[PDB]
Amino acid sequence: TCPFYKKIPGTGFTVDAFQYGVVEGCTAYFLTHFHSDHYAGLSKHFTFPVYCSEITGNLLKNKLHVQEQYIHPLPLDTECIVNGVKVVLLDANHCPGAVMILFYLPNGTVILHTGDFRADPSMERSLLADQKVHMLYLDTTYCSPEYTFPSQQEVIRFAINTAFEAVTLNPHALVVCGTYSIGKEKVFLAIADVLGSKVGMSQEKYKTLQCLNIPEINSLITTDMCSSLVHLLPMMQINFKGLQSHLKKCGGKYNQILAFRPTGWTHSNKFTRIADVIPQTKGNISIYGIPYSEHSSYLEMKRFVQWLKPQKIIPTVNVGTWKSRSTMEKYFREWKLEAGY
Ligand code: NI
C-alpha cells in the first residue's frame, strides 16, 4: 500500500506515488523528477492531474506518452495555487527538472519535501529563507558520516584534464561515458567541449536530452557516431567485454578507449583524494570510476538541516530496515542538540 512518507497531511496530495494504483483520497499527484523509482507506474493510460516542472513535463509527454491534458507544469520560484493550497517548486540541485516542493497548509503548517537533492548553501537564499518550515520530508540517501565526496567542480576538472591529456598523447583514442538515466550530463558535455567534438549517442538517448532545455544543445550532441570521439553507452556496457566489443564496431578508427563510470559513492572515498584516482586497465582499455554525486554528502545534509531547523524530520530513503531508521534518528537528535533548536 502507499507508504505514509509519500502522503502530505491535511491535503489530498501524494509525492512520487504512481505505483500503488488509485490512492484513496488523492486529488493531485506530484512528481519531483524523472527517475524510474519515482515515476514508476505512469503511462499514456494515467488520467489524474500530475504536477511537476516544465522539464519533467516534457519527458512525461515525449518519453512516457502521458496525455497533455493531465500534465500540469509549474514555474519555479513562483507561488501557485493547487486544489486550494499554496505551493512553490524550488531547484533541487539533482538531475535536470528535479524540484523540492513547499506546501503552505490551510492550518498554517509549512512542509518542505526535498524530493532527491544535493544540498547547497545557495538554497539558504531562496524562498526558503522567508518563513519557518515545520516538517521536512528529507532525502537521506547518504545519511552516515562515511559518505564524503568532492565537489562536482573538482570531479569535472579531473575528468577534463584526464581526457584532454589522453587524447592529445594519442589522437586515435576514443572516450566513452556510461549513463542509465538523466543526470550527470556535465561529465560527458565537459569532456566533449575540451576535445572539440560532439557527443554521439543512440536515437533514444538523443530524444531524452532534447527534452531538457539545455542551452545550445544542438551544438553539443549528435546521433552520428562516426563524426564523434566522445560516445555515450548504457552503464551496463562499461566493462572490458562491452568496451572491447564497441571498439570492434568503430572499424579501426580507434586503437584505445578511455571510459568513465560516474558512480555515486564508492569506499575508495574514505581513503583516496580525487587527485589520487587511478583506472582499471586491460590491454588498450582503461576505466575510471569517478565520484560524481547528485545527492547530498553527510556534511552537506547536516548543514542544510541545522540551517533550516525543522520541528520534525521524515526520512524518505533507507527506511526499510530498523537499524537504518534508528541510526538516522540518532543523527537527527545529535544535529538538533549541537545547534540548539
Ligand atoms: Ni533521483
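Residue numbering in chain A adheres to Swiss-Prot, whereby the residues present occupy positions 700-1040 in order.
For this deposited structure, the header notes the method as X-ray crystallography, 1.5 Å.
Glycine residues also receive a Cβ, built from the backbone N, Cα and C atoms like all the rest.
What Swiss-Prot records for this protein:
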| type | residues | note |
| --- | --- | --- |
| MUTAGEN | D838 to N | Impaired nuclear focus formation, reduced interaction with PIAS and increased sensitivity to cisplatin |
| MUTAGEN | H994 to A | Impaired nuclear focus formation, reduced interaction with PIAS and increased sensitivity to cisplatin |
- As a whole number of Å, the Cα atom of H994 (mutagenesis position) is distant from the Cα atom of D838 (mutagenesis position) by 8
- Query: Around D838 (mutagenesis position), how many other C-beta atoms are within 10 angstroms of its C-beta?
  - Reply: 25
- Task: Based on DSSP, name the secondary structure state of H994 (mutagenesis position): helix, strand or coil.
- Result: coil
